[PDB]
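Undergrad: Here it is, the structure, as structure tokens.
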Amino acid sequence: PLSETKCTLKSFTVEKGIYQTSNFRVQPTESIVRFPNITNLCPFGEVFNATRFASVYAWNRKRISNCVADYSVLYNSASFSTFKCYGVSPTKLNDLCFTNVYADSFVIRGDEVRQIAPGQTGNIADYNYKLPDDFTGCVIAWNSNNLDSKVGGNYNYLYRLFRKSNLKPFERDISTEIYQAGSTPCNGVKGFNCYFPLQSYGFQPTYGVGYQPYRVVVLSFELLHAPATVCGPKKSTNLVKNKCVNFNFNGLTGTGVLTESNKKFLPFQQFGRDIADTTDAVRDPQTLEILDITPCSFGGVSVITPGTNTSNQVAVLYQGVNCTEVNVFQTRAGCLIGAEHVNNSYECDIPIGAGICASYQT
Amino acid sequence: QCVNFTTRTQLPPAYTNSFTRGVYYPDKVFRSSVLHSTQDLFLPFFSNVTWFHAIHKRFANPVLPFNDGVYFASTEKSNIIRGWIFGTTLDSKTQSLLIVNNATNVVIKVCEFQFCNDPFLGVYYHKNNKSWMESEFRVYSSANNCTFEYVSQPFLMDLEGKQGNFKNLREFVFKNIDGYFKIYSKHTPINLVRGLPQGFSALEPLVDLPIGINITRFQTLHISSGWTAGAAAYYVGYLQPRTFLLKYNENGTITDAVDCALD
Amino acid sequence: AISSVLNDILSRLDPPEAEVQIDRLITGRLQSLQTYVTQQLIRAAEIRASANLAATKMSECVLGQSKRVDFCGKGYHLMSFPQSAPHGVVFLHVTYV
Amino acid sequence: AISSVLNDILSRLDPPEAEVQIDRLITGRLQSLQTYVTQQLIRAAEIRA
Amino acid sequence: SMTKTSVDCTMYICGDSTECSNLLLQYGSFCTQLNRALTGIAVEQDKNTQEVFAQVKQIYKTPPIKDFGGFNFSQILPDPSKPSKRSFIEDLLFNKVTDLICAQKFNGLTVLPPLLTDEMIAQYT
């Protein structure tokens, strides 16, 4: 600590006084995360063996929630033509928990691959199906040109190129009739500078990649403020209070000491926040419990040492904290080590604060 | 079902004033001794709501647009309203949403409903084994092609007829977020003669419905042509992108609310 | 940026993708921190002028007897009584009117 | 930015790409120079007092 | 004087993450000087009380037998029976001048204690 001031002052001679060098912080020893039992596993691989998928606007969904996700059967490694992923791979979804999962399957074109993205616009994105901002998974695609393609185009599947307005996330339109395309309603039957909204795939196996079918499977994800029902492959790492830990509660990741308080909560309000819009108090999603968020102790380091030509004795001072680890004395300023407490009063030499002064004497 | 109400006639568009209503929890996040501001679809303070009532010669079962958002405020002694009807065509041509409370739980289904002339619900000759349980369903003739079903937690409902000033108060707010239907529910006793009493109350979330159907119109269900109605009063409001200041107590309940652009 | 919490950003976007998002959050906070420091340096000069004026009034009004008009207060100055106050000092001025 | 030396930026990245790295330095240097002038004006008010 | 405050940009950019620390090294000393500027402010706050509150190095007291010539100074004089020495006027001055501070400390805002406490200031007065 004597040399810590030398590098702080950028000099080999340390004058008498108090100087700030580093900042101490208590690192979390364990990780306390608590969520209830797993319900079921999502059909990630069961939808890959389907003979034929739905269209872009017709997407079929199988509802299996509690995003533990089947990690067993995975066809996503080097088995298909093109891999475009966002967020994290589905192999990493075992560490995350989502509320509901909707498995969708649809076939798009070559130019429609770039339009697939959460919270983005496009022809099929706005007018047919839009990915929610809660989707961290991968967009899986494969080239079906050797199957679904027909000579002169395949009109079996359909798609909607135009709509009177953009679709919100999680919205579907199954109507095949003639409705308003642009901003000027033409009142039913096509004409008056409107266009027939429904369209058919023109897939020709002999043309370029933009004109060829691509089977895409996307599992819709939902992340909200509702309590999560699943934690990891392992759950609790059983709680031991009054310790610095890294906690994830109801989707709020943070590091702090977990203590019990008297705060009364409403049944429909899961977690609170302070005036700083930061995690304050949370509830147990698994069982009935009330925990308070107390961040781990931290502060600045103060070095009290005399001149270089006087003595090499160094007294380390911790500002506004109690030292449980550790000539260990405690004052109103905080934990002070390397110094002796004298009941007698002397002229103030090295400033400490809170009615304390330090000096080098016998 | 087929034959409508005999003494029913056309109701005039009567209006009244709603003072502090429209306040609700914008999210599920708890709050302790902290003030916040938010902007969402709200009911402005000191606004105008349409006067609706059912008296033995005006029976209210209108059709109003859901486009701009809808507010529900029901002041009734017998809690005569059993639910509401949602949908666009409101017929078997498409799917329509229905919310009916059986006095135990709330049954929510999305099906293909066959719509008759005058829908309604309730029971007859309660004096023998009341139980207030739904028996005769006069709303639709049949249903099929059901893509959604939900059952809520058990509720307590007292439908018994009373005399004097209004007592029970149920205020609901039904909105559509990205296809999700977020339902608010609150029940508190009040004392009301006519109009609305002066006070303040906070609305709490009930259930979120992941349906995703568009609703352009709605209806109200009361309480087959010889049946009468008790003393019923309720409202249909319209939500707007107002900005409120939401104050929270130590327990997370909102005792104070202020509308910015009103004053 | 996308969000104000790095725990959500770093756990989703790729290192090359999250680098742009975190760069905007850090630059905005560095400018927000300089704004507070600049405002504190301005108040540090204002509180210094009040402190230098305090040492002047403490010496002339309390310790000695000042003949300055409208300095120790209205009237002919006699003496002054200092009083302790939170983050300041209160002067009780005795004058002849 | 990539590097503080502008001669390495102009000799490697394209003219459209070099302007992005140079802009990061200019906005950083002008802010550093603005911080210096801000400190000088504060010290100038102290020496005048 | 004002309330002594200390801010650290190490925890202000973000805590317990190497992503913030690595990019602050590219920014260098930008907020390092800001840490020294706020540190110098806390030093000026303590020096404002030294040049004002303490005029002399000697302490004086009131006599046990008090003849004031007809004036009553018991109002401005502190109460020796109290654990903290305060006069009748200083009681109002302290009580009429007004957790918010504890919640701000969680984001890395450090409030430094003053060099002199309430007991100290009254003894120089």
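By Swiss-Prot numbering, chain E shows 730-827, 848-874, in order.
Method of determination (from the header): electron microscopy, 4.0 Å.
Note that Cβ sites are derived from N, Cα and C of the backbone, with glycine treated the same way.
Grabbed the feature section from Swiss-Prot, which reads as follows:
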- E:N764 to K: In strain: Omicron/BA.1, Omicron/BA.2, Omicron/BA.2.12.1, Omicron/BA.2.75, Omicron/BA.4, Omicron/BA.5, Omicron/BQ.1.1, Omicron/XBB.1.5, Omicron/EG.5.1 (VARIANT)
- E:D796 to H: In strain: B.1.1.318 (VARIANT)
- E:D796 to Y: In strain: 19B/501Y, Omicron/BA.1, Omicron/BA.2, Omicron/BA.2.12.1, Omicron/BA.2.75, Omicron/BA.4, Omicron/BA.5, Omicron/BQ.1.1, Omicron/XBB.1.5, Omicron/EG.5.1 (VARIANT)
- E:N856 to K: In strain: Omicron/BA.1 (VARIANT)
- E:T859 to N: In strain: Lambda/C.37 (VARIANT)
Undergrad: On the three-state reduction of DSSP, what should I expect for E:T859 (variant position)?
TA: strand
Undergrad: Tell me, in order along the sequence, which variant positions from E:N764, E:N856, E:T859 have their CA within 10 Å of E:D796 (variant position).
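TA: Cα filter at 10 Å returns nothing.
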Undergrad: E:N856, E:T859: which of these variant positions has the sparsest Cβ neighbourhood within 10 Å?
TA: E:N856
Undergrad: Sorted by position, what residues of the same chain at least six away from E:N764 (variant position) have a C-beta under 8 A from it?
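TA: Result: E:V736, E:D737, E:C738.
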Undergrad: Hey, what's the Cβ neighbour count for E:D796 (variant position) at 10 Å?
TA: 6
Undergrad: Using a Cβ-Cβ cut-off below 8 Å, which of the variant positions E:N764, E:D796, E:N856, E:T859 are near chain C?
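TA: Nothing passes the 8 Å Cβ test.
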Undergrad: Run a quick check on E:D796, E:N856, E:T859: which of these variant positions have any Cβ-Cβ distance to chain A under 8 Å?
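TA: Contact set vs A: E:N856, E:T859.
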